[PDB]
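Chemist: I'd like to ask you about the structure that follows.
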Protein chains: 2
Amino acid sequence: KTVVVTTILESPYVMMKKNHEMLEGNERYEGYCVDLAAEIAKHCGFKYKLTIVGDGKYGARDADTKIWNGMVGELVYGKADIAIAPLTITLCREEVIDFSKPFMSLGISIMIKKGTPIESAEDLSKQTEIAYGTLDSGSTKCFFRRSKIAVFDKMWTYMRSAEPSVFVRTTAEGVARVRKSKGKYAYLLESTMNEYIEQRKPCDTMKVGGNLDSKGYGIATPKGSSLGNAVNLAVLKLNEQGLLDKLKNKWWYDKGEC
Amino acid sequence: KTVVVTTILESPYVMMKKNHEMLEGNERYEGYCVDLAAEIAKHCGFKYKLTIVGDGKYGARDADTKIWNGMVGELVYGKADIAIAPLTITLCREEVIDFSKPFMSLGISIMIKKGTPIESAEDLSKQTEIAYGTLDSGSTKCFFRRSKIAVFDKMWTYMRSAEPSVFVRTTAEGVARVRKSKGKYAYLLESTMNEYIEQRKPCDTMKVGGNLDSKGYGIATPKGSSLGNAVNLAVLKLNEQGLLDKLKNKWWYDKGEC
Ligand SMILES: N[C@@H](CCC(=O)O)C(=O)O
Ligand SMILES: N[C@@H](CCC(=O)O)C(=O)O
Ligand SMILES: [Zn+2]
Ligand SMILES: [Zn+2]
Ligand SMILES: [Zn+2]
(Lines of atoms letter the chains of each structure in order from A and count residues from 1; the text may use other names and numbers.)
(Lines give C-alpha, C1' and ligand atoms only; values in the text may rest on other atoms or scores of the structure.)
(Ligands and ions follow the chains in the order given, each with its own letter.)
Protein backbone atom coordinates (compact mmCIF):
# COMPACT_ATOMS: atom_id res chain seq x y z
CA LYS A 1 0.00 0.00 0.00
CA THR A 2 2.07 2.90 1.30
CA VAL A 3 5.43 3.02 -0.46
CA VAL A 4 8.41 3.18 1.88
CA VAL A 5 10.87 5.79 0.58
CA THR A 6 14.42 5.66 1.84
CA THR A 7 16.36 8.94 1.78
CA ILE A 8 19.18 10.74 3.53
CA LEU A 9 19.57 14.03 5.38
CA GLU A 10 21.67 15.97 2.89
CA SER A 11 21.17 19.70 2.17
CA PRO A 12 19.33 20.91 0.17
CA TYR A 13 17.88 17.54 -0.87
CA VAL A 14 16.29 16.54 2.43
CA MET A 15 16.38 18.74 5.50
CA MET A 16 14.44 18.81 8.76
CA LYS A 17 12.07 21.78 8.49
CA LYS A 18 12.58 24.73 10.83
CA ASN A 19 9.47 23.87 12.89
CA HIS A 20 9.25 20.12 12.38
CA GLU A 21 8.42 19.06 15.94
CA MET A 22 4.91 20.45 15.59
CA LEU A 23 4.73 18.69 12.24
CA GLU A 24 4.22 14.97 11.61
CA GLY A 25 5.28 12.37 9.05
CA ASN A 26 6.40 13.66 5.67
CA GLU A 27 5.65 17.26 6.66
CA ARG A 28 8.70 17.36 8.95
CA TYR A 29 10.98 17.50 5.92
CA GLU A 30 11.63 19.89 3.08
CA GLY A 31 13.99 20.08 0.13
CA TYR A 32 14.60 19.23 -3.52
CA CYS A 33 14.08 15.50 -2.98
CA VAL A 34 11.04 16.09 -0.78
CA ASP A 35 9.42 18.02 -3.67
CA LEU A 36 10.59 15.38 -6.14
CA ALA A 37 9.06 12.55 -4.12
CA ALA A 38 5.75 14.42 -4.04
CA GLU A 39 5.85 14.91 -7.83
CA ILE A 40 6.83 11.30 -8.50
CA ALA A 41 4.14 9.94 -6.18
CA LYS A 42 1.57 12.23 -7.82
CA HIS A 43 2.31 10.97 -11.34
CA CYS A 44 2.78 7.30 -10.46
CA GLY A 45 -0.29 7.39 -8.21
CA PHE A 46 1.02 6.12 -4.88
CA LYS A 47 1.00 7.15 -1.24
CA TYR A 48 4.36 7.15 0.51
CA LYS A 49 6.26 7.53 3.75
CA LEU A 50 9.66 9.24 3.85
CA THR A 51 12.17 7.43 6.06
CA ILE A 52 15.76 8.43 6.79
CA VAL A 53 18.24 5.65 6.04
CA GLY A 54 19.11 4.04 9.37
CA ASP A 55 22.89 3.99 9.00
CA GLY A 56 23.10 7.46 7.41
CA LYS A 57 24.99 6.14 4.37
CA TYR A 58 24.59 6.21 0.59
CA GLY A 59 25.70 2.63 -0.04
CA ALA A 60 28.79 0.53 -0.52
CA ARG A 61 29.55 -3.19 -0.37
CA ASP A 62 31.66 -4.60 2.47
CA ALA A 63 34.72 -6.19 0.85
CA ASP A 64 34.71 -9.04 3.39
CA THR A 65 31.02 -9.84 3.91
CA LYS A 66 29.82 -8.55 0.50
CA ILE A 67 26.86 -7.00 2.34
CA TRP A 68 25.53 -3.65 1.08
CA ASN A 69 24.99 -0.79 3.52
CA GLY A 70 23.21 2.54 3.22
CA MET A 71 20.21 3.28 1.04
CA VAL A 72 21.44 0.70 -1.46
CA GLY A 73 21.36 -1.96 1.25
CA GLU A 74 17.86 -0.92 2.27
CA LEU A 75 16.72 -1.59 -1.31
CA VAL A 76 18.69 -4.84 -1.70
CA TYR A 77 17.41 -6.44 1.53
CA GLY A 78 13.81 -5.30 1.19
CA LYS A 79 13.61 -2.62 3.88
CA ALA A 80 12.46 0.13 1.50
CA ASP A 81 10.55 0.23 -1.79
CA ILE A 82 12.35 3.14 -3.45
CA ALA A 83 15.18 5.57 -2.84
CA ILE A 84 14.65 9.22 -3.69
CA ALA A 85 17.93 10.93 -2.89
CA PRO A 86 21.12 12.29 -4.46
CA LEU A 87 22.13 8.70 -5.18
CA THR A 88 24.75 8.32 -7.92
CA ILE A 89 24.16 5.87 -10.79
CA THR A 90 27.14 3.54 -10.84
CA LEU A 91 28.09 0.29 -12.53
CA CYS A 92 28.42 -1.60 -9.24
CA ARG A 93 25.01 -0.43 -8.01
CA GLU A 94 23.22 -1.07 -11.32
CA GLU A 95 24.25 -4.69 -10.88
CA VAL A 96 22.09 -5.02 -7.73
CA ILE A 97 19.41 -2.31 -7.98
CA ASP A 98 17.57 -0.43 -10.78
CA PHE A 99 17.92 3.30 -11.53
CA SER A 100 15.69 5.73 -13.41
CA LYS A 101 17.26 7.89 -16.10
CA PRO A 102 19.13 10.67 -14.23
CA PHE A 103 17.16 13.55 -12.66
CA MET A 104 20.28 15.66 -12.08
CA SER A 105 23.82 15.90 -13.46
CA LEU A 106 26.95 16.25 -11.39
CA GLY A 107 30.66 15.64 -11.26
CA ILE A 108 33.26 15.20 -8.53
CA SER A 109 34.64 18.60 -7.50
CA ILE A 110 37.11 20.18 -5.06
CA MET A 111 36.04 22.28 -2.08
CA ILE A 112 38.59 24.63 -0.46
CA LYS A 113 38.55 27.25 2.28
CA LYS A 114 38.73 30.60 0.45
CA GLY A 115 42.38 31.60 -0.15
CA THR A 116 43.74 28.05 -0.31
CA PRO A 117 46.56 27.74 -2.93
CA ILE A 118 44.86 24.97 -4.94
CA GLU A 119 43.34 25.28 -8.41
CA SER A 120 43.06 21.68 -9.60
CA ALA A 121 43.19 17.98 -8.78
CA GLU A 122 46.66 17.93 -10.31
CA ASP A 123 47.56 20.67 -7.81
CA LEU A 124 46.38 18.57 -4.86
CA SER A 125 48.38 15.57 -6.08
CA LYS A 126 51.67 17.47 -6.47
CA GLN A 127 51.81 18.48 -2.78
CA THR A 128 51.26 17.37 0.83
CA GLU A 129 50.87 20.39 3.12
CA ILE A 130 47.15 20.48 2.35
CA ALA A 131 45.37 17.22 3.18
CA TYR A 132 42.27 16.11 1.28
CA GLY A 133 39.61 13.42 1.56
CA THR A 134 36.14 12.22 0.62
CA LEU A 135 32.93 10.79 2.09
CA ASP A 136 32.86 7.20 3.43
CA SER A 137 30.59 4.61 1.76
CA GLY A 138 29.84 6.71 -1.31
CA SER A 139 30.49 6.92 -5.04
CA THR A 140 33.26 9.54 -4.80
CA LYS A 141 35.46 7.28 -2.67
CA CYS A 142 34.71 4.34 -4.94
CA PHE A 143 35.56 6.45 -7.99
CA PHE A 144 39.05 7.16 -6.62
CA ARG A 145 39.52 3.58 -5.40
CA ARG A 146 38.99 2.27 -8.91
CA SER A 147 40.40 4.96 -11.20
CA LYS A 148 43.18 3.95 -13.57
CA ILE A 149 43.64 7.58 -14.58
CA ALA A 150 47.13 8.65 -13.49
CA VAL A 151 46.32 11.73 -11.38
CA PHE A 152 43.34 10.17 -9.58
CA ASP A 153 45.14 6.91 -8.79
CA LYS A 154 47.95 8.88 -7.16
CA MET A 155 45.37 10.77 -5.11
CA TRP A 156 43.79 7.51 -3.97
CA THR A 157 47.17 6.11 -2.92
CA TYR A 158 47.71 9.13 -0.65
CA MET A 159 44.15 9.10 0.74
CA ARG A 160 43.93 5.38 1.52
CA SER A 161 46.99 5.61 3.79
CA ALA A 162 47.04 9.13 5.34
CA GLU A 163 47.12 9.71 9.12
CA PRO A 164 45.08 10.84 10.82
CA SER A 165 42.36 9.66 8.44
CA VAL A 166 41.08 12.01 5.73
CA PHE A 167 37.71 10.32 5.17
CA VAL A 168 34.51 11.59 6.78
CA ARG A 169 31.23 9.95 7.84
CA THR A 170 28.94 12.68 6.49
CA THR A 171 29.11 15.57 4.03
CA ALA A 172 28.55 17.97 6.96
CA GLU A 173 31.66 16.60 8.69
CA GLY A 174 33.71 17.15 5.54
CA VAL A 175 32.47 20.73 5.14
CA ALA A 176 33.09 21.52 8.83
CA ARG A 177 36.57 20.05 8.51
CA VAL A 178 37.34 22.42 5.63
CA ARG A 179 35.96 25.45 7.46
CA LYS A 180 37.87 24.77 10.69
CA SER A 181 41.17 23.70 9.11
CA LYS A 182 42.66 27.08 8.12
CA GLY A 183 43.04 25.96 4.51
CA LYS A 184 44.99 22.80 5.31
CA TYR A 185 42.10 20.49 4.36
CA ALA A 186 40.34 20.25 1.02
CA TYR A 187 37.24 18.15 0.46
CA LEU A 188 36.31 16.11 -2.60
CA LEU A 189 32.56 16.04 -3.13
CA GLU A 190 29.91 16.28 -5.82
CA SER A 191 29.49 19.61 -7.61
CA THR A 192 25.84 19.92 -6.61
CA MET A 193 26.62 19.85 -2.89
CA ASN A 194 29.73 22.02 -3.39
CA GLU A 195 27.79 24.69 -5.32
CA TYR A 196 25.02 24.76 -2.71
CA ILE A 197 27.38 25.21 0.27
CA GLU A 198 29.28 27.93 -1.63
CA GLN A 199 26.10 30.03 -1.50
CA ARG A 200 25.56 29.58 2.24
CA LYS A 201 26.84 31.55 5.23
CA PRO A 202 29.52 31.80 6.44
CA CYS A 203 30.45 32.04 2.74
CA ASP A 204 33.98 30.81 3.45
CA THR A 205 34.27 27.95 0.95
CA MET A 206 34.36 27.72 -2.80
CA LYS A 207 34.52 25.23 -5.64
CA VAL A 208 37.79 25.25 -7.57
CA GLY A 209 38.73 23.62 -10.86
CA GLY A 210 36.53 21.76 -13.28
CA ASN A 211 34.56 18.62 -12.46
CA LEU A 212 36.70 15.46 -12.36
CA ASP A 213 34.00 13.36 -14.00
CA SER A 214 30.44 13.51 -15.32
CA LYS A 215 27.61 11.40 -13.98
CA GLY A 216 24.03 11.53 -12.73
CA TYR A 217 21.66 10.84 -9.83
CA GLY A 218 18.82 8.39 -10.35
CA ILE A 219 15.72 7.29 -8.44
CA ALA A 220 16.49 3.70 -7.40
CA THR A 221 14.21 0.68 -6.94
CA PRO A 222 14.78 -2.98 -6.02
CA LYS A 223 15.74 -5.02 -9.09
CA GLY A 224 12.62 -6.07 -10.99
CA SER A 225 10.39 -3.77 -8.93
CA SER A 226 7.01 -3.06 -10.55
CA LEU A 227 7.52 0.59 -9.62
CA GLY A 228 10.61 1.07 -11.80
CA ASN A 229 8.83 1.53 -15.12
CA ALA A 230 6.43 4.24 -13.98
CA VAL A 231 9.11 6.07 -12.00
CA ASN A 232 11.43 6.30 -15.01
CA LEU A 233 8.75 7.78 -17.28
CA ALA A 234 7.90 10.25 -14.52
CA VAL A 235 11.46 11.54 -14.28
CA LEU A 236 11.53 12.05 -18.05
CA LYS A 237 8.16 13.86 -17.89
CA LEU A 238 9.32 16.14 -15.08
CA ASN A 239 12.51 17.04 -16.87
CA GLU A 240 10.75 17.85 -20.13
CA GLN A 241 8.13 20.03 -18.40
CA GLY A 242 10.88 22.11 -16.79
CA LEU A 243 9.98 21.06 -13.26
CA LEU A 244 13.41 19.61 -12.48
CA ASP A 245 14.99 22.93 -13.49
CA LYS A 246 12.40 24.84 -11.45
CA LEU A 247 13.18 22.76 -8.35
CA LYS A 248 16.92 23.31 -8.89
CA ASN A 249 16.53 27.10 -8.94
CA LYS A 250 14.23 26.92 -5.92
CA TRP A 251 16.72 25.09 -3.71
CA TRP A 252 20.13 26.34 -4.86
CA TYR A 253 19.95 29.92 -6.04
CA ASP A 254 16.63 31.29 -4.77
CA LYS A 255 18.14 30.27 -1.42
CA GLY A 256 21.63 31.71 -1.73
CA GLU A 257 22.88 33.88 1.14
CA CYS A 258 26.20 35.09 -0.28
CA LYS B 1 24.30 -13.02 -35.27
CA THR B 2 25.86 -9.86 -36.70
CA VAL B 3 24.29 -6.86 -35.00
CA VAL B 4 22.89 -4.26 -37.38
CA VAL B 5 23.71 -0.82 -35.99
CA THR B 6 21.78 2.15 -37.31
CA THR B 7 23.51 5.50 -37.21
CA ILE B 8 23.57 8.90 -38.90
CA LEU B 9 26.10 11.02 -40.80
CA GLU B 10 26.50 13.86 -38.33
CA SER B 11 29.94 15.37 -37.59
CA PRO B 12 31.93 14.47 -35.59
CA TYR B 13 29.88 11.44 -34.52
CA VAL B 14 29.99 9.59 -37.83
CA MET B 15 31.79 10.87 -40.88
CA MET B 16 32.97 9.39 -44.18
CA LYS B 17 36.75 8.69 -44.17
CA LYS B 18 38.73 10.45 -46.93
CA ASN B 19 39.56 7.20 -48.75
CA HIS B 20 36.27 5.51 -47.86
CA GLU B 21 35.81 4.39 -51.48
CA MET B 22 38.82 2.10 -51.13
CA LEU B 23 37.67 0.71 -47.74
CA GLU B 24 35.03 -1.84 -46.77
CA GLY B 25 32.37 -2.33 -44.13
CA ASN B 26 32.87 -0.54 -40.85
CA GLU B 27 36.27 0.76 -41.98
CA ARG B 28 34.54 3.34 -44.24
CA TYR B 29 33.57 5.48 -41.26
CA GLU B 30 35.26 7.42 -38.46
CA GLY B 31 34.10 9.52 -35.50
CA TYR B 32 33.03 9.55 -31.87
CA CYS B 33 30.13 7.08 -32.38
CA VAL B 34 32.29 4.89 -34.60
CA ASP B 35 34.86 4.64 -31.79
CA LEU B 36 32.05 4.13 -29.27
CA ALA B 37 30.40 1.35 -31.28
CA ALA B 38 33.66 -0.56 -31.51
CA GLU B 39 34.00 -0.36 -27.70
CA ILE B 40 30.39 -1.28 -26.91
CA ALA B 41 30.66 -4.30 -29.20
CA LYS B 42 33.98 -5.40 -27.72
CA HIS B 43 32.64 -5.20 -24.17
CA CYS B 44 29.31 -6.88 -24.97
CA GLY B 45 31.00 -9.50 -27.13
CA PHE B 46 29.13 -9.05 -30.41
CA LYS B 47 30.08 -8.49 -34.05
CA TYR B 48 28.32 -5.63 -35.80
CA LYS B 49 27.65 -3.80 -39.05
CA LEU B 50 27.31 -0.01 -39.15
CA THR B 51 24.53 1.18 -41.45
CA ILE B 52 23.56 4.78 -42.19
CA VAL B 53 19.84 5.44 -41.64
CA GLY B 54 18.11 5.54 -45.01
CA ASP B 55 16.05 8.69 -44.60
CA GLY B 56 18.81 10.63 -42.83
CA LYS B 57 16.60 11.47 -39.84
CA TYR B 58 16.77 11.06 -36.06
CA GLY B 59 13.16 10.10 -35.52
CA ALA B 60 9.70 11.55 -35.08
CA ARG B 61 6.20 10.10 -35.33
CA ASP B 62 4.23 11.45 -38.30
CA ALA B 63 1.12 13.14 -36.89
CA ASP B 64 -1.04 11.76 -39.70
CA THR B 65 0.21 8.27 -40.56
CA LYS B 66 1.49 7.65 -37.01
CA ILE B 67 4.56 5.98 -38.51
CA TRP B 68 8.00 6.49 -36.93
CA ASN B 69 10.77 7.70 -39.22
CA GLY B 70 14.55 7.93 -38.85
CA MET B 71 16.70 5.74 -36.60
CA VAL B 72 13.81 5.40 -34.17
CA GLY B 73 11.77 3.93 -37.01
CA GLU B 74 14.54 1.51 -37.95
CA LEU B 75 14.39 0.12 -34.40
CA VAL B 76 10.58 0.10 -34.08
CA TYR B 77 10.06 -1.72 -37.41
CA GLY B 78 12.81 -4.30 -36.96
CA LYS B 79 15.29 -2.98 -39.51
CA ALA B 80 18.10 -2.52 -36.97
CA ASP B 81 19.15 -4.10 -33.68
CA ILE B 82 20.68 -1.04 -32.05
CA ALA B 83 21.20 2.68 -32.64
CA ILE B 84 24.58 4.20 -31.77
CA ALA B 85 24.28 7.90 -32.48
CA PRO B 86 23.63 11.28 -30.87
CA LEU B 87 20.05 10.17 -30.22
CA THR B 88 18.30 12.14 -27.48
CA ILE B 89 16.54 10.26 -24.68
CA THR B 90 12.93 11.50 -24.59
CA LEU B 91 9.66 10.41 -23.00
CA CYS B 92 7.90 9.85 -26.33
CA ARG B 93 10.73 7.65 -27.58
CA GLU B 94 11.08 5.74 -24.31
CA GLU B 95 7.50 4.65 -24.84
CA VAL B 96 8.47 2.77 -28.03
CA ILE B 97 12.19 1.92 -27.68
CA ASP B 98 14.66 1.33 -24.82
CA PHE B 99 17.61 3.61 -23.97
CA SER B 100 20.81 3.02 -22.03
CA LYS B 101 21.83 5.49 -19.33
CA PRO B 102 23.19 8.56 -21.14
CA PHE B 103 26.66 8.50 -22.69
CA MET B 104 26.78 12.28 -23.22
CA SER B 105 25.09 15.32 -21.68
CA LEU B 106 23.76 18.22 -23.72
CA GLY B 107 21.16 20.95 -23.87
CA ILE B 108 19.43 22.98 -26.56
CA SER B 109 21.61 25.99 -27.37
CA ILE B 110 21.70 28.97 -29.73
CA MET B 111 24.18 29.31 -32.61
CA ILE B 112 24.82 32.76 -34.08
CA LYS B 113 27.06 34.22 -36.73
CA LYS B 114 29.72 36.14 -34.80
CA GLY B 115 28.57 39.69 -34.06
CA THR B 116 24.87 38.90 -34.06
CA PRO B 117 23.15 41.05 -31.41
CA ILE B 118 21.54 38.10 -29.58
CA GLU B 119 22.49 36.86 -26.11
CA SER B 120 19.60 34.58 -25.12
CA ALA B 121 16.37 32.85 -26.08
CA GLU B 122 14.50 35.72 -24.44
CA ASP B 123 16.33 38.06 -26.85
CA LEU B 124 15.31 35.90 -29.81
CA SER B 125 11.64 35.66 -28.77
CA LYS B 126 11.33 39.44 -28.36
CA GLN B 127 12.30 40.36 -31.92
CA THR B 128 11.51 39.76 -35.58
CA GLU B 129 14.57 40.93 -37.54
CA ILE B 130 16.72 37.85 -36.94
CA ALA B 131 14.96 34.64 -38.02
CA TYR B 132 15.60 31.37 -36.20
CA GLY B 133 14.71 27.70 -36.64
CA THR B 134 15.63 24.11 -35.86
CA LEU B 135 16.26 20.69 -37.37
CA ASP B 136 13.29 18.71 -38.77
CA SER B 137 12.26 15.35 -37.28
CA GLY B 138 14.36 15.82 -34.14
CA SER B 139 14.07 16.30 -30.40
CA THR B 140 14.75 20.04 -30.52
CA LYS B 141 11.69 20.74 -32.71
CA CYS B 142 9.54 18.48 -30.53
CA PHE B 143 10.85 20.31 -27.45
CA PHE B 144 9.57 23.63 -28.78
CA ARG B 145 6.31 22.14 -30.06
CA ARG B 146 5.49 20.54 -26.72
CA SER B 147 6.78 23.27 -24.40
CA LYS B 148 4.49 25.09 -21.94
CA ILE B 149 7.22 27.51 -20.86
CA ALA B 150 6.36 31.07 -21.89
CA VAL B 151 9.51 32.09 -23.77
CA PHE B 152 9.72 28.77 -25.62
CA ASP B 153 6.08 28.58 -26.64
CA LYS B 154 6.38 32.10 -28.03
CA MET B 155 9.36 30.92 -30.08
CA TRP B 156 7.42 27.89 -31.29
CA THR B 157 4.50 30.05 -32.36
CA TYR B 158 6.85 32.17 -34.47
CA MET B 159 8.78 29.22 -35.91
CA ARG B 160 5.83 27.05 -36.87
CA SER B 161 4.42 29.77 -39.14
CA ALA B 162 7.52 31.68 -40.32
CA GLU B 163 7.82 31.97 -44.10
CA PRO B 164 10.01 30.98 -45.78
CA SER B 165 10.41 27.92 -43.53
CA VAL B 166 13.01 28.28 -40.78
CA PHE B 167 13.39 24.52 -40.38
CA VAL B 168 16.16 22.54 -42.00
CA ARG B 169 16.64 18.91 -43.02
CA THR B 170 20.18 18.49 -41.70
CA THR B 171 22.43 20.07 -39.12
CA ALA B 172 24.83 21.01 -41.94
CA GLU B 173 22.00 22.90 -43.67
CA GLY B 174 21.24 24.89 -40.53
CA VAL B 175 24.91 25.75 -40.07
CA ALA B 176 25.32 26.82 -43.69
CA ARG B 177 22.23 29.01 -43.35
CA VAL B 178 23.71 30.75 -40.30
CA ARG B 179 27.02 31.31 -42.09
CA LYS B 180 25.41 32.63 -45.30
CA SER B 181 22.70 34.83 -43.77
CA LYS B 182 24.77 37.82 -42.55
CA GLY B 183 23.60 37.56 -38.95
CA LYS B 184 19.92 37.37 -39.91
CA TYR B 185 19.43 33.67 -39.05
CA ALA B 186 20.15 31.99 -35.72
CA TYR B 187 20.01 28.22 -35.29
CA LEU B 188 18.74 26.21 -32.33
CA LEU B 189 20.66 22.98 -31.96
CA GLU B 190 22.20 20.83 -29.24
CA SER B 191 25.22 22.24 -27.34
CA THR B 192 27.40 19.29 -28.42
CA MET B 193 27.00 20.04 -32.11
CA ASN B 194 27.19 23.83 -31.47
CA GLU B 195 30.44 23.39 -29.55
CA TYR B 196 31.94 21.27 -32.32
CA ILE B 197 31.10 23.76 -35.11
CA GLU B 198 32.51 26.61 -33.01
CA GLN B 199 35.90 24.91 -33.31
CA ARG B 200 35.76 24.44 -37.11
CA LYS B 201 36.92 26.78 -39.86
CA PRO B 202 35.88 29.34 -40.92
CA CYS B 203 35.47 29.99 -37.17
CA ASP B 204 32.57 32.37 -37.86
CA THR B 205 29.93 31.00 -35.47
CA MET B 206 29.52 30.75 -31.74
CA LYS B 207 27.31 29.47 -28.93
CA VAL B 208 25.54 32.21 -26.97
CA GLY B 209 23.68 32.10 -23.68
CA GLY B 210 23.14 29.12 -21.41
CA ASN B 211 21.50 25.85 -22.41
CA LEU B 212 17.71 25.94 -22.68
CA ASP B 213 17.34 22.47 -21.15
CA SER B 214 19.38 19.50 -19.90
CA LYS B 215 19.26 15.97 -21.24
CA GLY B 216 21.30 13.11 -22.63
CA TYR B 217 22.05 10.86 -25.59
CA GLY B 218 21.46 7.16 -25.04
CA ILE B 219 22.23 3.98 -26.98
CA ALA B 220 18.82 2.69 -28.13
CA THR B 221 17.52 -0.85 -28.65
CA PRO B 222 14.11 -2.29 -29.70
CA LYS B 223 11.79 -2.54 -26.72
CA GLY B 224 12.61 -5.62 -24.65
CA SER B 225 15.77 -6.41 -26.61
CA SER B 226 18.12 -8.78 -24.78
CA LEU B 227 21.02 -6.55 -25.83
CA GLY B 228 19.76 -3.69 -23.69
CA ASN B 229 21.09 -4.87 -20.32
CA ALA B 230 24.67 -5.47 -21.46
CA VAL B 231 24.81 -2.26 -23.49
CA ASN B 232 23.70 -0.24 -20.46
CA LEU B 233 26.36 -1.78 -18.23
CA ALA B 234 28.99 -1.18 -20.92
CA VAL B 235 28.09 2.52 -21.10
CA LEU B 236 28.43 2.91 -17.32
CA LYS B 237 31.72 1.00 -17.31
CA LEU B 238 33.11 3.12 -20.14
CA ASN B 239 32.10 6.35 -18.44
CA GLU B 240 33.71 5.33 -15.16
CA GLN B 241 36.97 4.36 -16.87
CA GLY B 242 37.11 7.78 -18.53
CA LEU B 243 36.70 6.58 -22.14
CA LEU B 244 33.77 8.87 -22.88
CA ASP B 245 35.65 12.01 -21.76
CA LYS B 246 38.68 10.90 -23.78
CA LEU B 247 36.59 10.41 -26.93
CA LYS B 248 35.01 13.83 -26.54
CA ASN B 249 38.39 15.54 -26.30
CA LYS B 250 39.64 13.57 -29.34
CA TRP B 251 36.78 14.54 -31.64
CA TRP B 252 35.99 18.06 -30.40
CA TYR B 253 39.08 19.76 -29.08
CA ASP B 254 42.22 17.83 -30.07
CA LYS B 255 41.01 18.40 -33.64
CA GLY B 256 39.98 22.02 -33.01
CA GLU B 257 40.87 24.51 -35.76
CA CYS B 258 40.05 27.88 -34.18
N1 LIG C 1 26.16 10.81 -4.34
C2 LIG C 1 27.08 9.92 -3.65
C3 LIG C 1 27.32 10.38 -2.20
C4 LIG C 1 28.22 11.63 -2.09
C5 LIG C 1 29.65 11.37 -2.54
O6 LIG C 1 30.06 10.19 -2.62
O7 LIG C 1 30.37 12.36 -2.81
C8 LIG C 1 26.57 8.48 -3.66
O9 LIG C 1 25.50 8.19 -4.17
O10 LIG C 1 27.23 7.58 -3.15
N1 LIG D 1 19.77 14.69 -31.04
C2 LIG D 1 18.49 15.05 -31.68
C3 LIG D 1 18.72 15.59 -33.09
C4 LIG D 1 19.32 17.02 -33.11
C5 LIG D 1 18.30 18.10 -32.73
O6 LIG D 1 17.08 17.81 -32.70
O7 LIG D 1 18.73 19.24 -32.46
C8 LIG D 1 17.50 13.89 -31.74
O9 LIG D 1 17.79 12.80 -31.25
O10 LIG D 1 16.41 14.03 -32.31
ZN1 LIG E 1 3.62 17.29 -11.85
ZN1 LIG F 1 32.54 10.46 -50.21
ZN1 LIG G 1 37.56 -1.22 -23.87
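Just so you know, the numbers here start at 1 and follow the chain as drawn.
The way this entry was determined, per its header, is X-ray crystallography, 1.8 Å.
Using N, Cα and C of the backbone, Cβ positions are placed for all residues, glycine too.
Reproduced below are the annotations present in Swiss-Prot:
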type	residues	note
BINDING	B:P86, B:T88, B:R93, B:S139, B:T140, B:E190	L-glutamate binding site
MUTAGEN	B:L91 to Y (Swiss-Prot position 504)	Promotes dimerization. Strongly reduced desensitization
MUTAGEN	B:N239 to D (Swiss-Prot position 775)	Increases rate of desensitization
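Help me picture these features in the structure, burial and contacts included.
Modeler: For B:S139 (L-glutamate binding site), the same-chain residues that are 6 or more apart in sequence and have a Cβ closer than 8 Å to its Cβ are B:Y58, B:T88, B:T90, B:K215.
Counting every protein chain shown, the Cβ of B:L91 (mutagenesis position) has 19 other Cβ atoms within 10 Å.
On its own chain, B:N239 (mutagenesis position) has B:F103 as residues at least 6 apart in sequence with a Cβ closer than 8 Å to its own Cβ. The secondary structure of B:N239 (mutagenesis position), as reduced to three states from DSSP, is helical.
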Chemist: Taking the Cβ of B:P86 (L-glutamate binding site) as the centre, how many other Cβ atoms fall within a 10 Å radius?
Modeler: 22
Chemist: Near B:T140 (L-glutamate binding site), how many other Cβ atoms are within 10 Å of its Cβ?
Modeler: 23
Chemist: Less than 8 Å, Cβ to Cβ, versus chain A; work out which of the recorded positions B:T88, B:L91, B:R93, B:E190, B:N239 satisfy that and list them by sequence.
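Modeler: Cβ contacts with A, in sequence order: B:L91, B:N239.
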Chemist: Among the recorded positions B:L91, B:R93, B:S139, B:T140, B:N239, which have a Cβ atom lying under 6 Å from any atom of ligand 2?
Modeler: B:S139, B:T140
Chemist: Near B:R93 (L-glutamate binding site), how many other Cβ atoms are within 10 Å of its Cβ?
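Modeler: Other Cβ atoms within 10 Å of B:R93 (L-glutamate binding site): 26.
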